[PDB]
Amino acid sequence: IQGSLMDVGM
Amino acid sequence: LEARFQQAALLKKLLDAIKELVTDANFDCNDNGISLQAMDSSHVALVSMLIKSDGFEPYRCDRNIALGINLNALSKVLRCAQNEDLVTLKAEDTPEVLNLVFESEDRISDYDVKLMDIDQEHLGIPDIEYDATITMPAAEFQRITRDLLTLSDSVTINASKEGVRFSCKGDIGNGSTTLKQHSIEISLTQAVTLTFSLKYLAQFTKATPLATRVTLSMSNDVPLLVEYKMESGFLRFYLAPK
Amino acid sequence: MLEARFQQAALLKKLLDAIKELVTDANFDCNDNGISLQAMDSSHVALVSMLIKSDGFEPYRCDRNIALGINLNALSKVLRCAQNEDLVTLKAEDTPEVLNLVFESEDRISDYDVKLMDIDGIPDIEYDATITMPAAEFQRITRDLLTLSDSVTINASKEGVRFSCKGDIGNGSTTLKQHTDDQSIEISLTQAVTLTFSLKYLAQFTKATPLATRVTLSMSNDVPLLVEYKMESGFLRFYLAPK
Amino acid sequence: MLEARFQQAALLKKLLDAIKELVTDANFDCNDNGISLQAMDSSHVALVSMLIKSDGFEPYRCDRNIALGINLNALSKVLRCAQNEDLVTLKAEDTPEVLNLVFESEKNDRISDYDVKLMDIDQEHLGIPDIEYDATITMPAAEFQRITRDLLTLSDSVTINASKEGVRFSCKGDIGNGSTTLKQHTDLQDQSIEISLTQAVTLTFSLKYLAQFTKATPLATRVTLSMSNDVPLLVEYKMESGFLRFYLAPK
């Protein structure tokens, strides 16, 4: 399942 | 604000690439040029535009302005221009309407697009060290993502000495295409393996007509960077892995 | 007994393409001077008038005056079975219950029968303003404006001629001046006229674009617009009521 | 073990385009002589017979005789992932539960490898042995496409008359009725209409089916129709290294 950019820093 | 382009086709093509993915956005105009940065509805992908002031003939933006626009509305209006035509963007008293004028050499059309109000935000883009990067024909990246999408919802991408590899699994079956260092340039500092939605990659490949080459950049647990470079600027997509 | 032959089948095809989406059934009124058609759309907003003169036929012969009721789709379907290069021949017997067509290109030969049906006044005017321009430009403008709104307003003055929209997207105008280069925009004004028209209808009229490289619009206040496409050997005309 | 390679991937694509609308599932029967397919449509009205001879393969080798059950849409999807320029390679195992395809740029840049899941199909025989036909026509594939296209807009069925006097295709429909006829005629050659008659024949056929057969148009510039009374029509498209044939029952 997909995760958001907020999850990778941002 | 007064800015003029040699050709109206390149404005058309930008909007075609962005509009499916972003419905509303602020075009942030400076002395340096016009830029845009926005998320998709779901906060999975991010777009960043830049048309430098180099790509304009008599370009002039005194103070800094933000133009909120429905990108479909803008695209509709831009379709009324011939590819050969001379676009001129004007924004004068209020950020309430954007004026466009198309001409040639020879007749004149002009249109007004109603603006809207969008909010200011700054998603900070941590610039960085990408463990692997590929550059290849934009056309082939389009072909592959097109083809893979007919087999499944997701692709996984492997970067190694073997080359770069795009892999599916779906109901029809499964499989992969791989590219090596032949034109196709690669540079890995490490191996990286990530998985992405092919729905989003397919939307990014609508930028294909803006540039004959494309660049993908990766690192573990870091959004993928798909970059299309133009003269006097760029278009970039950032995609979160699954 | 009617017998009429055309050089080119592509021209008959093109006429029907322009008319059929606007008029479903119509009488083709044949006489000594040629074949003509006059009909309204479903809603009585627009009117079409055809004329192919007998000049545009090789052996043409229409003994007496007859009226051929035809479904124009049916006719178009059948006409699509002809090559553009082919020699059309129209034949109708003294009765008549069917229209006969024969296509030949020197040599396959095809011939078809179209079932007929029973189907049921233009004040000539001098118009205050008229424009003639490339048919292709009138098509592009109406095409483009229709994507923004349902109606265009048209202004004629010595400022030139102006086509204006307003819609939800925003709005647009394009304006044409008196330039003299079949690319020249000719204007002729006796007084200023401003009218508003449905772009749905104008868009349907521009399907006639392939019949002629030039088009002519004619106006007067509170009087239907006249869009005219002229051909060697006759004409096609559209009359549209303002809003 | 089956390993067969083609100098091009476009012809494979084109075959499947012609067949898949008419047949959803089929066995590809592989031999020493090549790969062949014989199948009916859903309604048992029409029959297709493929043949790609082993001539049209570079290192072709099929040790034992194998039958590969495939959904033809699935196969077509996967074959669209190959460039026209590309080098296709088909590989199967002795089980087998999957067909492997590999497309190499071979010019040489990218290499793509796919697996198509197979299925199980009733190895049913159908019979259509050879016949000499009372009349035969050969003409541009393009014209046969044009005519069937055009006639289908007027009606569901065409009747075909062969005689000394040329071949005649006739409609009757609601719009009206009519016919096109083709005479003997020689271009001196792809544009020519050759006719060969031993006996006059007149038969009626569904234009729905003939229209589907004309999707084979890009495989060959010439097409051949063969007839006899109360006997299925034979529409044949010939290729270097085999053929595609359609048999249609009259009404």
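Following Swiss-Prot, chain D shows residues 1-188, 191-253, kept in their order.
Determined via X-ray crystallography, 2.9 Å.
Using N, Cα and C of the backbone, Cβ positions are placed for all residues, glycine too.
Looking at Swiss-Prot, you'll find the mutagenesis D:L2 to V noted as follows: Reduces capacity in enhancing the processivity of DNA polymerase delta but shows no deficiency in stimulation of the ATPase activity of replication factor C. Note on D:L2 (mutagenesis position): other Cβ atoms within 10 Å of its Cβ, all shown chains, come to 22.
Looking at Swiss-Prot, you'll find the mutagenesis D:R64 to A noted as follows: Reduces capacity in enhancing the processivity of DNA polymerase delta but shows no deficiency in stimulation of the ATPase activity of replication factor C. Look at D:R64 (mutagenesis position): DSSP puts it in coil. Sequence-distant neighbours of D:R64 (mutagenesis position) (same chain, 6+ apart, CB under 8 A from its CB) are D:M1, D:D94.
Here the residue is the original one, while Swiss-Prot reports the published mutagenesis D:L68 to S with the comment Impairs homotrimerization. Reduces capacity in enhancing the processivity of DNA polymerase delta. Cβ neighbour count for D:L68 (mutagenesis position) (all protein chains, 10 Å cutoff from its Cβ): 22.
Within 10 Å of the C-beta of D:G69 (mutagenesis position) we count 17 further C-beta atoms, all protein chains included. According to Swiss-Prot, the mutagenesis experiment D:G69 to D carries this note: Impairs homotrimerization. Reduces capacity in enhancing the processivity of DNA polymerase delta.
Across the unmodelled stretch of 2 residues from D:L188 to D:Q191, the Cα-to-Cα distance comes to 5 Å. Cα-Cα distance from D:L2 (mutagenesis position) to D:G69 (mutagenesis position): 14 Å (rounded to the nearest whole number).
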